[PDB]
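Written out below as structure tokens is the structure these notes cover.
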Amino acid sequence: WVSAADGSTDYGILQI
Amino acid sequence: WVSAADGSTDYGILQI
Amino acid sequence: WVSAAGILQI
Amino acid sequence: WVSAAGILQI
Amino acid sequence: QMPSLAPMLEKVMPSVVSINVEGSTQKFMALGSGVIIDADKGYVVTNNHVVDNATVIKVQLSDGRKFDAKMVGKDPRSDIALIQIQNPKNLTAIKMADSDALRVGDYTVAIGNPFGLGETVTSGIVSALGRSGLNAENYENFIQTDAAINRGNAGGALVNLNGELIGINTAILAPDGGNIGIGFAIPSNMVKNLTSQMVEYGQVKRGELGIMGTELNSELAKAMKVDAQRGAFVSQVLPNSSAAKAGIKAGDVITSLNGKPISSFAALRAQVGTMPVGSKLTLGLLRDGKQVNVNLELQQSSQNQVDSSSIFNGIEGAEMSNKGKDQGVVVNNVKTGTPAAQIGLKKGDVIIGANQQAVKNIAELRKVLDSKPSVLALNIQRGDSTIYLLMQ
Amino acid sequence: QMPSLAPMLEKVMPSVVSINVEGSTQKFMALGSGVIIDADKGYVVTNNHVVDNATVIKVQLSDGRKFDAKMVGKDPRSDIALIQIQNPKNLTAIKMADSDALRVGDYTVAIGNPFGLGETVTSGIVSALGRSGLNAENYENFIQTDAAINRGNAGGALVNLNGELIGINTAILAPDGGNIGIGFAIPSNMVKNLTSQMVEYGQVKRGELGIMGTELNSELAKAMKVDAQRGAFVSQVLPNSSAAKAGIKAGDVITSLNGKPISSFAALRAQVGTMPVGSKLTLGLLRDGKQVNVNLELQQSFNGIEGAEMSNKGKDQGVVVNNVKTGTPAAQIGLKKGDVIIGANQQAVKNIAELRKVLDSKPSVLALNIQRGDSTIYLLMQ
Amino acid sequence: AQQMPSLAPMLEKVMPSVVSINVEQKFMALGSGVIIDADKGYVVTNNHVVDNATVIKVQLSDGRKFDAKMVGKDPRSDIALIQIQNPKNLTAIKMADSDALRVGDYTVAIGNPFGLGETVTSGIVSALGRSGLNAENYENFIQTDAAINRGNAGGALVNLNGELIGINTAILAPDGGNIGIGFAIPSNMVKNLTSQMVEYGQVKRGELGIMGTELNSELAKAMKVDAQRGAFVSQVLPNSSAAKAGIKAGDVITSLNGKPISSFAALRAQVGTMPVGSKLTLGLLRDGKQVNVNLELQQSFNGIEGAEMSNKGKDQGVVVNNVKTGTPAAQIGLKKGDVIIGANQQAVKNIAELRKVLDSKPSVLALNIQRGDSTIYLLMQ
């Protein structure tokens, strides 16, 4: 995958 | 269970 | 090898 | 690593 | 002032959608890409292997809008499928270019949904043309490109600098499931032909010249005293076939189609395999070091006419076609270890009727499937015996 | 006469350096890239994950010259760190462009040190913008590019055809540890904002709107009777938060930030997450199919000490405690509201000035002579 | 209606110039090659593509097959040259001066990845003078992000004008799949190596006879030198071209025939491909003063099987002058001073009579040599 060099499906609730 | 003392779901084709 | 993302007849 | 497809002397 | 693809892309990108699919064969989930062919009808082309065995199909536009889509046609042999957006509102279709104008070196831009990240654009060039051999049973006349293509790009668009569709990205050559600069896309012309049929018939009416053959290599050229080291070698012509009537004899080497040179037998197969029945075309032959031209017309293939997955939507491994004159649907050939043979189906069977409804041709049969009954009972006949085959 | 990036590159390449690092967590060795932001001060920006837990940091220029660098600032949440070249001599800085001008399709050039090979240049295009989700806790508004990026490129420069820095190459999506045409870089603007703080403060003063929310998909749009199929959906606003004070109500959908449209909630999170505390900004909201505009000011998460807020009492009558927090270490040592600090460590406390003058002495233990009611007690610390 | 930019125009002319090579404990391999001389049917490729090859067949872009025979090979530089048998109607490629290349220049790779067929990919010059993949090899690689995989080896790397700038040789891939880092040998080095193979069948390798190491920033500080890159002269061997030229230790070489030097490893690779006796000029830096010097590469009777001998007096046998230890000569006993009196019961007065015995090609060779006042025999095969 990526490597350094219930409720809406798109996301749980994040804080801004 | 029991112990001695595609196509219709009810069964594959048996011969009489 | 390749992955999705003899005499032949024409 | 790399694959085909100290004092040195000149 | 800097050069950029942005100007061209902002017009074209809305035309590329991403497809989400749910199915069963054991539930599975898959995703890919598609291209809006008809903004009005909401027609969207894509790879057959993306929407195969699909119970639910949802399309998500570039602006984020979601829709539901229903299958329209599918052709496993060419890996091209056509779906239709339900309730099409304010769409943008793409303009197709003539793939026959492509030349190795032309610049290409790939648009798709890699790993579901979203609409992703990458660029590159035409690496090669007429590539084939990934699956000898499929009609493949691939365009090759070094433009970045990964899982999800399938059904995506491959366009030129003018934003015109030149191909549909289908597969890649990657030992690690990650792009290494070798991607393949189905020529736009092939898509043009295949989809236009699906729009009218729901399937493809497969025509043929009725000739057996193989790739013309340098070795075979030596044996046959032939100049060309590449082309389609005619092993034999079937009796009563368009080719026969045209005057094609065995030992001939086909070099061109409608003027356009032939890369290989596999390419020719793919070319005509997409053309509609009755299409009048011309071939360039080479017999005895002698250039020959011939006028042909595609016909109705008597044998191996139509796959079964095209009628049962999920049942592969059995080819079948109409029999004589409204005499039912005979099965031409059956592959072992396939969903079809799993229910009993064997070569030589002739479907007389289904669910107490008479079946004379494929139209009648499909007519019964349109009813979508819970269980299907086929009244086929093997030899002089009459039997039934049950489904679901 | 052939087209070439060479003319542009010879100008820009000196500005890109390669970073070698030695650390411990068990000694380790790592390497990546960096970009000179201030030729004179010797400021070099890079990925926090390249210089994290570093005991020794050495920078090598394009001409081969080596220098030693010292940490200036670091921000794990955004994966941006800033170092400073020691004894900066004859350096070349890069000009930064406004990443808000980028458009999918623009040509990009990557510069870095893949596998320590040395300064290596690759090209590509802007695949996509505002990509995020690699780490839901990080502030990420990545630029996506098909330009060749591998381990080592991190902290390297991503520039446009004019040699202007548009982003800082950070991560790639690779199942095999090798580039497959999917690379991510932190937008230049975000680097502009984050670094400028580290230069000034040594860290980033983080301001939040104090709102909960999630991605606005088509489904959720149907339920909330909303038009936009994308944006930031406000689940709730925290009390006493800038957003609350601004007039932002739950169920609202944010569509723009300072005029610029919003790609996603994750993007918006990354945007403001890089802006300094007190930054005044404006949002575009959508409530009940009506366009709304609001002015905001970022917020932090008399005199207050150790999570305890106090003030002066009358005229040199000590430091009275106004109100205390329970979860804070203040109430964990006994401190309650209404207390009046008469003195500390055998020193008389008339005001917050004399109190702080004792704390300047930095005693191992702090003994407060407060008074609750008509009683005189003590509180100890450390 | 409009007009698009394309490589097609350039490629349709160049592509015939690139062929694909098929090669046969038996093994089978495939790669690519470039037609250097349309007329003679000379094709360059990677030495590791045609190494240990019993059968070599070349397939053109139009599909035509030919048989090829080895002409020359140089493992140290991984360059090999073959020749098409019965060359008919071929197309050769024009070479460009790789010394003009600059990081940023656009590149196009042509080869046969996975035997798919002639495949074209593009990119840019990522870097120049890359080396270190094999310290014993002469490598001055060009680096490019152009798609290169298994099969591309021996393939062509050209500029927008369809001129050969390098020969794709290797890639840096952890998974055996291209990741944007490919290496190609500069056209100039190919120019020099092939031209020798055409005339000699091998490369007569010359040396300046100097010891040295990479000039880094640290070392520059100690030696009070300006340049942060180049070849640092550790010492010059006595009786070497360099010595005769006036090169002293502590010197820093900065240029070769005018062309600046990226590194010691590059310089080593440069002269390593030049024929013996090649006259060249170097740019040195001693005590912050620019110096120029004119040089001539050097080499490190009859010799048989790794053993060098001559005649003795007048028909007094074939005396051995000096032997090599690692060679098969000393592996059969031969040491310096020995005097072959005869072989296989045939008198040997000189190298002419000795060779007349070898012309008989006996299954076993019995040498009647003489050490000191003793007479001994040595056997072979």
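Shown for chain F, in order and in Swiss-Prot numbering: 37-61, 108-383, 394-474.
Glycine is no exception: its Cβ is also placed from the backbone N, Cα and C atoms.
What Swiss-Prot records for F:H131 (among others) is active site, charge relay system. In the three-state DSSP scheme, F:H131 (mutagenesis position) falls into the helix class.
Feature annotation from Swiss-Prot assigns active site, charge relay system to F:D161 (among others); the stated evidence is experimental evidence. Around F:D161 (active site, charge relay system), taking its Cβ as the centre, 26 other Cβ atoms fall within 10 Å, counting all chains.
Per Swiss-Prot, the feature domain 'PDZ 1' maps to F:280-371; the stated evidence is sequence analysis.
A simple way to gauge crowding: the CB of F:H131 (mutagenesis position) has 20 other CB atoms within 10 angstroms, across all the protein chains here. Quoted from Swiss-Prot, the note on mutagenesis experiment F:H131 to R is: Loss of peptidase activity with no detectable changes in secondary structure.
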Inset, instruction - Give me the Cα-Cα distance between F:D161 (active site, charge relay system) and F:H131 (mutagenesis position), rounded to a whole Å. - result: 6
Inset, instruction - Work out the three-state DSSP category of F:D161 (active site, charge relay system). - result: coil
